[PDB]
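Trainee: Can you keep this structure in mind? I'll have questions shortly.
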Amino acid sequence: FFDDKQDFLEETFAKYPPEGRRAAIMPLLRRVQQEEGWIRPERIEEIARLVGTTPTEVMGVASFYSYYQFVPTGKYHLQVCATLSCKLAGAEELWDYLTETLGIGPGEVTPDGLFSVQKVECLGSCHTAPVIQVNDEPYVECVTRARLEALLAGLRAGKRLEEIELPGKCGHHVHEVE
Amino acid sequence: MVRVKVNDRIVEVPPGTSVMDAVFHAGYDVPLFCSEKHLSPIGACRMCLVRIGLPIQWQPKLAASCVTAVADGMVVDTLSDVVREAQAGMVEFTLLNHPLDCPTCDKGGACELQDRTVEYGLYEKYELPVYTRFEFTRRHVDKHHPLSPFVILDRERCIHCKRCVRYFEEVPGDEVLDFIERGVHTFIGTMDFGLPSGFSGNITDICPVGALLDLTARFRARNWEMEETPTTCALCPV
Amino acid sequence: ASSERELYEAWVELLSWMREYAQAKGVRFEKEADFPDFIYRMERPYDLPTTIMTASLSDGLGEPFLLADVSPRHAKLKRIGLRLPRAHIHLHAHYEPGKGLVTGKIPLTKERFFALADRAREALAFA
Amino acid sequence: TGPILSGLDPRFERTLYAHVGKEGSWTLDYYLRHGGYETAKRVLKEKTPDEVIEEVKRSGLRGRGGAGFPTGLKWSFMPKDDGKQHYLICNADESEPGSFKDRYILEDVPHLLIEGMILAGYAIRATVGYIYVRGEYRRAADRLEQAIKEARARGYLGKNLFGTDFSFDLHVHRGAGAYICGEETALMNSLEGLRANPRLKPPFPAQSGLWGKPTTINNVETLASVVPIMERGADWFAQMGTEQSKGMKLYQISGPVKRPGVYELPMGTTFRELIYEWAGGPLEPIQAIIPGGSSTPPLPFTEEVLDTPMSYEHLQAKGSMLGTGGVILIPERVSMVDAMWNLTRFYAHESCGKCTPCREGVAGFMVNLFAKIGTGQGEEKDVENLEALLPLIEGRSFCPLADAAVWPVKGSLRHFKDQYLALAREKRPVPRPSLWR
Ligand SMILES: Cc1cc2nc3c(=O)[nH]c(=O)nc-3n(C[C@H](O)[C@H](O)[C@H](O)COP(=O)(O)O)c2cc1C
Ligand code: SF4
Ligand code: SF4
Ligand code: SF4
Ligand code: FES
Ligand code: FES
Ligand SMILES: [Ca+2]
Ligand SMILES: [Ca+2]
């Protein structure tokens, strides 16, 4: 996998000392994610030799974190906030609806193959709740029932997220509700 | 050398000594799960709790006797109700998700969990005593799944001392085992299948419980039933 | 309720699906453990559909990729559970009258299960 | 006026979030056009390393990571002149529920951060710093990298800053979602390439942190506050706040209120002021407010609470504690149990799994109780046990996470025990009001 982009290893290994090659484990794992949708046992075997340690050690390290997936994820992996602040904004009703609709459990992937789901923790934008993070990019903030069907229908039409019109207005570091 | 008062006994003891080893040296006792002869102490399971005074001024929070060093003129209480009550609870927590295998479990009466359970557990307060508070579904996972032809691993039993994984990186230097996910869900696992290092057998002798077991001698006799014969291995010069 | 009885009945089923998928796609099914509240049941009665409590669909090396279990008869907050080891995915299936076996609001049908099993087998089996 | 700054004063000067939300606020040019790294320059050329410590020890700055430790003092522990490589680390793993102040400082005014770490770097003899940002903060990550490159170019970073014989570079390490990575000692292991477990603190980070070398760790807000402190004297900083809570704090409020979000304010301004003047007051009736982080014990919605000074002392001796200053209001329309049900299930999911007390205690016993009692499957007995578990855990774990899971529960019982006994005694689940539009 990383045989290809040698210029990437080069650069990231550079960020850390000669002895702490292990440091690279996180960012390497990271790439394999944003590229392939999920991390394969092979990738770990690789990253292992690559970073100078055992496949076991790298497995333990990878299975620790929440972002990395280890089973295939849809094109658009909706991660929903469920922590308190978003709960008082309706976070559960959203999750019920989003699931009930798509008919997918967390482990699964929609028939059409583009939607996985997963509850996550507080994403540090409580003021703009409820919040959804899509893949590895900017929060689709203030998911109202309406706004949601808009984010959904938008991706469902192939439209690249970073330019989908989201009905209603939603603030920056301060937000007005009406 | 340092002056340390355990409970009622006073003992001399080198400077970089463990409060734990202090206690045992004085001839006392404390629940011991994760620390081990020759392995790095970390205060993992939290059994070897004690109370400490150091001037008498009583430290606010209980300490992990296995990772706190001794200091000159230190009192170490290992009998206070406050202490027993704490060990009692810690034991309760350890047993909270365990699997109920004993009669069937190959760890026989040579199991650190049982012994300490009986030794310190079930706190006497001062009516029908309550053996178990936790009435929910226990943690169920993988079971009796052999890592190699010589070691059979039972994940359910494991108590998450760090003994085995810690041993591997330290003694042999062959990291072929380590916890997987996190929280109540973590477990011991591998990706180096044969258990490579020529020194894997030792994890069987360290594992406080019946998770890591000698498969070479699975289901032969219970541990007391055996006739022990101390001797010397003469396969090689050591 | 007597919905408890129906849950175990369904758990018997969930197991039958597992054994099916097992011999079907050529991969090992294994009873991981039997109910303690059966083993150490003595003169005491027992009218549960099976003894089997924890089961797995393991791979070539034995490493499980699917893990199912139901809660013992004497426990509280009963649920039948699915777990894809190594991949932080946990499913709690309950039972609703008339609707059936559900993971929340969504039904857990032989179809949906078999789907989950595959996703796991293909991506998570070591051998 | 006459004496001391504590809120909506006219002599209050916004510093940190001054430029946040202003079009093009991250450009190196936008920072210099507004008096950029000109403070970093002065300090490096004139004042000595130790001297800059004393100005911060003098300022009264306390760790804005929620900690609350005197940051001047903190740097005072770093080794003098020993020749070892020293590391500085920015704890941008902001992930404690209800807290989102550090996000926008990264997203919009990164150069402020960089300048801060330069100062702080020089202060502790750190030739290299790392910034650990949670892997959910996409924008902040993208922005930081950019800014670090710009600054690396025009010579504000690296080789030999400002002609002065001090060098300083930054690297950005993205995390991957795990609350625990925010414990300083855990952060080091995560970044260092290991499983994210907190370390044995008998051997401290100050003398052995990142790869064994003497490192120091400060929060985004802390390091950013270092810039205005070095600019307008420590005395300017100190003319703000209470007797032990000096400076300006970035408070943030969330939950059912008119306009939530971040509000820069002088340490000590009243909850009322924040909840009402800036945030524009609740939209529901409120019953309790979580003062600092999530890890802070809830307080009841009483007059005397609203009129309390948000400080590292007034909240202290009031039962709770000021964490990250990230308030969360809770409506009477949602059961207090339902709220803790949630918070604990968070810590339960977020535990690392080193401790028995936490791995099994909170993540095993505790969470399940709430489930029982919160489906009206609980009896009076259950409550009493959840009650008893607390003191068995709080005391001794390995890291403060468990403490964080038990306090807010402990606290909730202290002020709402009745709410728990209700759902139990009456076998009613928690209420499910409709909460989203
Ligand atoms: C369990 C635990 C979790 C923490 N999580 C965070 C966090 O998410 N974000 C953060 O900024 N600090 C967090 N901290 C605080 C770190 O200890 C903190 O960044 C460090 O003490 C800050 O230094 P400072 O307060 O001088 O800035 C956490 C601490 C603990 C013990
Ligand atoms: S590890 Fe010990 S306590 Fe556990 S079932 Fe086995 S013999 Fe019993
Ligand atoms: S397998 Fe045994 S030695 Fe290893 S962590 Fe589990 S209890 Fe400890
Ligand atoms: S208190 Fe919890 S999160 Fe902290 S070290 Fe212990 S098990 Fe890990
Ligand atoms: S609670 Fe959802 S972002 Fe903080
Ligand atoms: S033995 Fe000291 S805590 Fe485990
Ligand atoms: Ca090249
Ligand atoms: Ca197996």
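In chain B, numbers come from Swiss-Prot; the residues present are 1-55, 73-143, 150-261, in order.
Technique stated in the header: X-ray crystallography, 3.2 Å.
Quick reminder: no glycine exception, Cβ is built from N, Cα and C everywhere.
Sharing the record's features from Swiss-Prot:
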- B:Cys34, B:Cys45, B:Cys48, B:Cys83: [2Fe-2S] cluster binding site (BINDING)
- B:99-138: domain '4Fe-4S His(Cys)3-ligated-type' (DOMAIN)
- B:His115, B:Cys119, B:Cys122, B:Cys128: [4Fe-4S] cluster 1 binding site (BINDING)
- B:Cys181, B:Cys184, B:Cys187, B:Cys230: [4Fe-4S] cluster 2 binding site (BINDING)
- B:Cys256 to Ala: Decreases amount and stability of iron-sulfur center 4 (MUTAGEN)
- B:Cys259 to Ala: Decreases amount and stability of iron-sulfur center 4 (MUTAGEN)
Trainee: Would you identify which of the binding-site residues B:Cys83, B:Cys119 has the most other C-beta atoms lying within 10 angstroms of its C-beta?
Mentor: B:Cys83
Trainee: Around B:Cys128 ([4Fe-4S] cluster 1 binding site), how many other C-beta atoms are within 10 angstroms of its C-beta?
Mentor: 19
Trainee: Near ligand 3, which of the binding-site residues B:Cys119, B:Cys122, B:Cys187 are found, taking a Cβ distance under 6 A to any of its atoms?
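Mentor: Passing the 6 Å Cβ check against ligand 3: B:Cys187.
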Trainee: Fewest other C-beta atoms within 10 angstroms of its own C-beta: which of the recorded positions B:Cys45, B:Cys181, B:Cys256 fits that?
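Mentor: Candidates: the recorded positions B:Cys45, B:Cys181, B:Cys256. Fewest Cβ atoms within 10 Å: B:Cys256.
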Trainee: So if I draw a 10 Å sphere around the Cβ of B:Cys187 ([4Fe-4S] cluster 2 binding site), how many other Cβ atoms end up inside it?
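Mentor: A 10 Å sphere around the Cβ of B:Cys187 ([4Fe-4S] cluster 2 binding site) contains 24 other Cβ atoms.
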Trainee: When the Cβ positions of the binding-site residues B:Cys34, B:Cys48, B:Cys83, B:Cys187 are compared with the atoms of ligand 6, which fall under 6 Å?
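Mentor: List returned for ligand 6: B:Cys34, B:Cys48, B:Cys83.
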Trainee: Tell me the residue counts in helix, strand and coil for the domain '4Fe-4S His(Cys)3-ligated-type' (B:99-138), as DSSP assigns them.
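Mentor: Counting residues per DSSP class in the domain '4Fe-4S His(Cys)3-ligated-type' (B:99-138), I get 23 helix, 0 strand, 17 coil.
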Trainee: Run a quick check on B:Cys34, B:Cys128, B:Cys230, B:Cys259: which of these recorded positions have any Cβ-Cβ distance to chain D under 8 Å?
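Mentor: Near chain D: none of B:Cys34, B:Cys128, B:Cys230, B:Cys259.
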Trainee: Measure the Cβ-based neighbour count of B:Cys48 ([2Fe-2S] cluster binding site), defined as the other Cβ atoms within 10 Å of its Cβ.
Mentor: 29
Trainee: C-alpha of B:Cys184 ([4Fe-4S] cluster 2 binding site) to C-alpha of B:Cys34 ([2Fe-2S] cluster binding site): distance in Å?
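Mentor: Approximately 4 Å lies between the Cα of B:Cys184 ([4Fe-4S] cluster 2 binding site) and that of B:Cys34 ([2Fe-2S] cluster binding site).
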Trainee: Those recorded positions, B:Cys34, B:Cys45, B:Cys83, B:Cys181, B:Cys187, B:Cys259: which ones have a Cβ sitting under 6 Å from ligand 2?
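Mentor: Close enough to ligand 2 is none of the recorded positions.
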Trainee: Roughly how many Å lie between the Cα atoms of B:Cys122 ([4Fe-4S] cluster 1 binding site) and B:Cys181 ([4Fe-4S] cluster 2 binding site), rounded to a whole value?
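Mentor: Pair distance, Cα basis, whole Å: 12 Å.
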Trainee: Between B:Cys187 ([4Fe-4S] cluster 2 binding site) and B:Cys128 ([4Fe-4S] cluster 1 binding site), find the distance joining the two CA atoms and give it rounded to the nearest Å.
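Mentor: Here the two Cα atoms lie 15 Å apart.
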Trainee: B:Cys184 ([4Fe-4S] cluster 2 binding site) has how many other Cβ neighbours within 10 Å of its own Cβ?
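Mentor: Its Cβ shell of radius 10 Å holds 27 other Cβ atoms.
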Trainee: CB neighbours of B:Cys230 ([4Fe-4S] cluster 2 binding site) within 10 A?
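Mentor: Here the count is 26.
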